[PDB]
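S.K.: So that we are looking at the same thing, I have put the structure below in structure tokens.
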Amino acid sequence: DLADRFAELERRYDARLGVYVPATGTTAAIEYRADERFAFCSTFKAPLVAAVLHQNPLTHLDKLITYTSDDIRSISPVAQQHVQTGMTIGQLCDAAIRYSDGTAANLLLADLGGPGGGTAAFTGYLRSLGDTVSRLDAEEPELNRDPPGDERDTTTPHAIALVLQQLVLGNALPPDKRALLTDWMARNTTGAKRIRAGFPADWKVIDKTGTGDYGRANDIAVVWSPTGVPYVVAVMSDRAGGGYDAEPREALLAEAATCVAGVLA
Ligand SMILES: CO/N=C(\C(=O)N[C@@H]1C(=O)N2C(C(=O)O)=C(CSc3nc(=O)c(=O)[nH]n3C)CS[C@H]12)c1csc(N)n1
């Protein structure tokens, strides 16, 4: 009945819903439109932070990066206060994940591929995880403005949920580096009304949101249950048929998260 419930969500919210839950030894593969392309939006900041962690030692997180206020071309709540202080790489990893700081990710792309090779290097790191489907072609602010049907700056629920299963549950990131990535998204202050809102209180949730034009609202997440069985949940949606200013529906992802909680009892 999962398909009949997920299509009702699309009928009631006027949007396209895509979900993917990787199979386990116990659970099966919960998939709805999981192989169609949705915009990354801010969801790419979580594997971009891990890209900085893999390519650099822990001593690199304390490197002072000096940016200007003219480098602030995107919604960047944390980089707005440290215009003259600069910020260490570990602090921009905190901003790009916990607060989805746009300027953080932009200079995070610079530290990875240089002034003009950041998006290609972030895409190459996803290839190193086995993800040959996702692609990042624009930086902030343009990666959230691509027209519907455009393949640029897109991933799939299947692709990004597989990637996060290697980031949080896999052995792509070493223990100590994995511990700070798991701590960063578990401190996130952007996804309270999304996947968290769909799973009960004694279920542990760690997530990274994404929101953009054409009613885009995403939230990639790994959920933990009271017994401890881990699950990766990827809820991506958009409301293309409403214009660039179509309002995203945060209750949509919560409802989809309630449905995947009902099959994970
Ligand atoms: C050019 O960039 N345009 C953006 C944009 O910066 N997108 C990013 C993205 O995915 N972001 C996220 C997030 O973490 O998910 C969000 C959504 S989370 C959120 N935080 C708050 O503090 C709050 O009061 N309300 N909400 C909803 C902010 S924008 C950034 C945008 C956002 S909505 C829209 N029409 N455009």
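The numbering of chain A matches Swiss-Prot: 43-307, in order.
Cβ atoms are placed via backbone N, Cα and C, with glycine included.
So Swiss-Prot says this about it:
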ACT_SITE  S84  active site, acyl-ester intermediate
MUTAGEN   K87 to A  200000-fold decrease in catalytic efficiency with cefamandole as substrate
MUTAGEN   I117 to F  Significant increase in ampicillin resistance. 2-fold and 3-fold increase in catalytic efficiency with ampicillin and nitrocefin as substrate, respectively, mainly due to an increase in substrate affinity
MUTAGEN   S142 to G  Significant reduction of catalytic activity for both nitrocefin and ampicillin. Leads to in vitro clavulanate resistance and decreased susceptibility to carbapenem inhibitors, but is still susceptible to ampicillin-clavulanate in vivo
BINDING   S142, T251, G252, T253  substrate binding site
MUTAGEN   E182 to A  Loss of catalytic activity with cefamandole as substrate
ACT_SITE  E182  active site, proton acceptor
MUTAGEN   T253 to S  Only minor impairment of catalytic activity with both nitrocefin and ampicillin. Still inhibited by clavulanate and carbapenems
MUTAGEN   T253 to A  Significant reduction of catalytic activity for both nitrocefin and ampicillin. Only minor impairment of the inactivation by clavulanate. Larger increase in resistance to carbapenems
S.K.: Which residues, in sequence order, are found in the same chain with Cβ within 8 Å of the centroid defined by the Cβ atoms of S142, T251, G252, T253 at the substrate site, excluding those residues themselves?
M.R.: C83, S84, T85, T232, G233, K250, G254, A259, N260, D261
S.K.: Check the DSSP secondary structure of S142 (mutagenesis position), expressed as helix, strand or coil.
M.R.: coil
S.K.: May I ask for the distance between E182 (mutagenesis position) and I117 (mutagenesis position), taken between their Cα atoms and rounded to an integer number of Å?
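M.R.: Computed Cα spacing between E182 (mutagenesis position) and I117 (mutagenesis position) is 9 Å.
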S.K.: Distance between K87 (mutagenesis position) and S142 (mutagenesis position) at the Cα atoms, whole Å?
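M.R.: About 7 Å separate the Cα atoms of these two residues.
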S.K.: Compare the C-alpha of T253 (mutagenesis position) with the C-alpha of each of the recorded positions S84, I117, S142, and give the closest one.
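M.R.: Going through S84, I117, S142 one by one, the closest to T253 (mutagenesis position) is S84.
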S.K.: Around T251 (substrate binding site), which residues of its chain at least 6 apart sit with Cβ under 8 Å of its Cβ?
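M.R.: The list for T251 (substrate binding site) reads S84, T85, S142, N230, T232, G233, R236, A259, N260, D261, given in order along the sequence.
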S.K.: For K87 (mutagenesis position), which of the three DSSP-derived states applies: helix, strand, or coil?
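M.R.: Looking at the DSSP assignment, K87 (mutagenesis position) belongs to a helix.
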S.K.: Counting only residues 6+ away in sequence within the same chain, which have a CB under 8 Å from the CB of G252 (substrate binding site)?
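M.R.: For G252 (substrate binding site), the qualifying residues are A81, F82, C83, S84, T85, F86, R258, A259, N260, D261, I262, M278.
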S.K.: Rounded to whole angstrom, what's the largest C-alpha distance between any two of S142, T251, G252, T253, listed as binding substrate?
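M.R.: Maximum Cα-Cα distance: 10 Å.
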S.K.: Among all protein chains shown, how many Cβ atoms are found within 10 Å of the Cβ of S142 (mutagenesis position), not counting that one?
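M.R.: Excluding its own Cβ, the number within 10 Å is 28.
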